[PDB]
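These notes are about the structure you will find just below.
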Amino acid sequence: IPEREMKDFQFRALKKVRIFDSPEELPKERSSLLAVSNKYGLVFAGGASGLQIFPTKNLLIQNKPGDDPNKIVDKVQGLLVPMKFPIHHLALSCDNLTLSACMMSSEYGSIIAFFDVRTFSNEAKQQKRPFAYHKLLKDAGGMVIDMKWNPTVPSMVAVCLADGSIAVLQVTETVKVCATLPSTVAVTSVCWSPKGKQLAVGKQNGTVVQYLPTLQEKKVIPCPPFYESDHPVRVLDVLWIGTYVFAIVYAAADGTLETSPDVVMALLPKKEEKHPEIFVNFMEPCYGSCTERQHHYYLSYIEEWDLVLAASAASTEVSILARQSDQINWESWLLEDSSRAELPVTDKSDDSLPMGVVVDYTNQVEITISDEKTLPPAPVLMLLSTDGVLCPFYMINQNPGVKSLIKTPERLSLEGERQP
Amino acid sequence: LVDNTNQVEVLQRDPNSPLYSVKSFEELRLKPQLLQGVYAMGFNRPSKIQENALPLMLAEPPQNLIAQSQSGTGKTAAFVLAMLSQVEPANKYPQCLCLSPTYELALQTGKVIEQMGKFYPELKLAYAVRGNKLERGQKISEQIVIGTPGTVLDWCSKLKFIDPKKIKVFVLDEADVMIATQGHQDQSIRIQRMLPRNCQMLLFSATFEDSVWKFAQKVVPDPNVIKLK
Ligand SMILES: Nc1ncnc2c1ncn2[C@@H]1O[C@H](COP(=O)(O)OP(=O)(O)O)[C@@H](O)[C@H]1O
């Protein structure tokens, strides 16, 4: 419940890039549409109008003294990889070699194309095809609502569907089903343990269960006490930050998207503790201006800054929950007017909203704050907007002690490509 | 006030309904306590820009305006009026709203308001700026709110400090400096969309690049336009 004015952290924006053309209609359904390579500096913009690969350094343009920071750079050079069907999700194995696009065709149902990343960088391959598909064997039901790649096991990914079911995949030179739980489990969302050793699945009854990769049930986190009867929430999204530390978004089960979602931190006890589950509540941080999309919370931890970014489908603001110097507790940060990460107003005067969210660490370019003063390169938060626009902001952090999170990228060698 | 040999250009929202050029404040028929305020400040004759601005702004009903003049012309004075002349002190809640581009001009425009409103009794200002003190649950009882747009938008939206469907006037100052500040342009446009149709929209700017112009047009509907050379 606490809050804190933060003067020493500022999202300082780069120029906004137009990727896709403003869609006629509002991208209502749940979606994640940016992946990033931090290993080889790349970014993966999907949509219902192709797939787009950029060298990350091509998407980031500092504003000079004079520019309108709201003027867009229309187009910027990348790769277009044409796509019969429209991509409702993008994703990337941990070694950085397998883009995992998720489409919905009217004659297959939902399916998942796995590209080898070498292929995109491989000139002699003009048609950039995938090497493996995965026919999930369902139509609308099969909409990939949440899908995540193991953080340390590149071959292993965890896909999770509109209809409540979930499956764990192995992807090598082909695709193996390792495990699949049927709809009647009512899985709503998904997340690996930090070490990739277990998988945590939030469900509709309101609980988050923990599974071995073979879907054996290990621990059940109960539904927080304060949501009493009559107002039944459901996990919406779940971030396993530490062995006994969880961010867990809730929301109504009657789909009345009119109610705003609550973020909750959940510090769990341990085997030598018969302590109840400490659920600290930081209610509707990303303020919901919208109630027309089905909710997302993109969430992602920055371990070395011990803070969590959080954006919502239905809000135009990135919020920041930081761990206190107290080492247990949390706090919402409150940033200066001109130091926020918010999606612009469409030129038709409506709110652009998030389609994907990523952080790039590969950046080397040093921030040219003024004529005379230049600051070291910062990580760059990026946003896909429902207007087809990408919104890079450096994340300047100056809290004492925090260290430089910048990591130089590599040159993908073609060696070992998988052919279709 | 800086001297101005060049003349003002006035694009009236209603071409066939001319009304311009007041060469005195007494002509305006201002609340007695306001006109006193004016005297108090050593104001003698209206300024070049006010001559044309104030009629429109102080029309019955009031008109919207986009105004372009350089520093020391009397922009601020002119809108300070705009607001004070709509503000009912006895009603303890914000009715007038002023977005400033810096913190250090929200305070400077404050002093001008407070000085001018001197003889309105119980007139109180709210400052929606970085590092105000206001806890949640609270609501503002000050009839005017000066500030910078985010903090202001916070006040209407998130924090529920202000109910914008009670604002009668809305100024945007330094619309050029504003667009060139991160967040501001979008922030202001979002404040504006929750103001009520009747609310008066007044917009002011030193320069006037297309960007600024284009911006004005999203924010100030049915506007009279004024440019001074
Ligand atoms: N009608 C007036 N008569 C004399 N001085 C004025 C008048 N109006 C404004 N001033 C003074 O001239 C200066 C510039 O006016 P101001 O109200 O700040 O408009 P601007 O925003 O164009 O500077 C101010 O210091 C103000 O006190």
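So for chain B, numbering is Swiss-Prot's, and the shown residues are 70-298, in order.
Using N, Cα and C of the backbone, Cβ positions are placed for all residues, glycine too.
Residues or ranges marked as domain 'Helicase ATP-binding' in Swiss-Prot: B:125-295. Among the mutagenesis experiments that Swiss-Prot reports, B:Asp223 to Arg is described with the note: Impairs interaction with NUP214 and RNA. Here the residue is the original one, but Swiss-Prot notes a mutagenesis experiment at this spot, B:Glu243 to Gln: Loss of activity. As a published mutagenesis entry, B:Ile258 to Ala appears in Swiss-Prot alongside the note: Impairs interaction with NUP214. One entry in Swiss-Prot concerns the mutagenesis experiment B:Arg259 to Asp. Its note says: Impairs interaction with NUP214. Under the heading of mutagenesis, Swiss-Prot lists B:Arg262 to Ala and annotates it as follows: Impairs interaction with NUP214.
On the structure: features taken from Swiss-Prot.
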{"residue": "B:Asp223", "record": "mutagenesis position", "CB count, 10 Å": "21"}
{"residue": "B:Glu243", "record": "mutagenesis position", "CB count, 10 Å": "23"}
{"residue": "B:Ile258", "record": "mutagenesis position", "CB count, 10 Å": "19"}
{"residue": "B:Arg259", "record": "mutagenesis position", "CB count, 10 Å": "20"}
{"residue": "B:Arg262", "record": "mutagenesis position", "CB count, 10 Å": "14"}
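Proximity to chain A, defined as a CB-CB distance below 8 A, holds for B:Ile258, B:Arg259, B:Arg262 out of the mutagenesis positions B:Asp223, B:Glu243, B:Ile258, B:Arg259, B:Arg262. The distance from the Cα of B:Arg262 (mutagenesis position) to the Cα of B:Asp223 (mutagenesis position) comes to 14 Å. Distance noted between the C-alpha atoms of B:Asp223 (mutagenesis position) and B:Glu243 (mutagenesis position) is 21 Å. Here B:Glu243 (mutagenesis position) is positioned 17 angstrom away from B:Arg259 (mutagenesis position), judged by their C-alpha atoms. Cα to Cα, B:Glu243 (mutagenesis position) and B:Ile258 (mutagenesis position) are separated by 15 Å.
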